[PDB]
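Report on the following structure.
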Amino acid sequence: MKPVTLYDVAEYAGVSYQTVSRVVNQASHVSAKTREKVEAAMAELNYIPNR
DNA sequence: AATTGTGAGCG
DNA sequence: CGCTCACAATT
Ligand code: NA
C-alpha cells in the first residue's frame with residue numbers, strides 16, 4: 001500500500017511534517033484549525049507510521 | 001511569546 | 001530516507 005509518510009498528511013492538511021510529528025510524538029504546537037486539518041487528514045489519507 | 005524550521009541525532 | 005527531540009531566530 002501507498003507508503004503515506006508524515007510529509008504526505010502534513011502537505012495535504014496545511015502543516016509541516018514536524019507539526020504532524022508533534023501530533024503523534026513530542027506533542028506541542030499544533031493549533032486549532034491546523035490540528036483539525038491533521039484530524040481530517042488522518043482519515044482522508046490512511047497514514048502509515050514509519051513509512 | 002508562538003509556533004516553524006533548523007539542526008541534531010537516532011532509526 | 002523516517003521520525004523525535006529540544007531551541008532560537010524569525011516573526
Ligand atoms: Na510516529
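Recorded method is solution NMR.
Cβ atoms here come from the backbone N, Cα and C positions, even for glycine.
Over in Swiss-Prot, the protein carries these features:
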MUTAGEN   A:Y17 to H  Broadening of specificity
MUTAGEN   A:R22 to N  Recognizes an operator variant
Ask   = Tell me, how many other CB atoms lie within 10 A of the CB of A:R22 (mutagenesis position), whichever protein chain they belong to?
value = 16
Query = Within 10 Å of the Cβ of A:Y17 (mutagenesis position), how many other Cβ atoms are there?
reply = 14
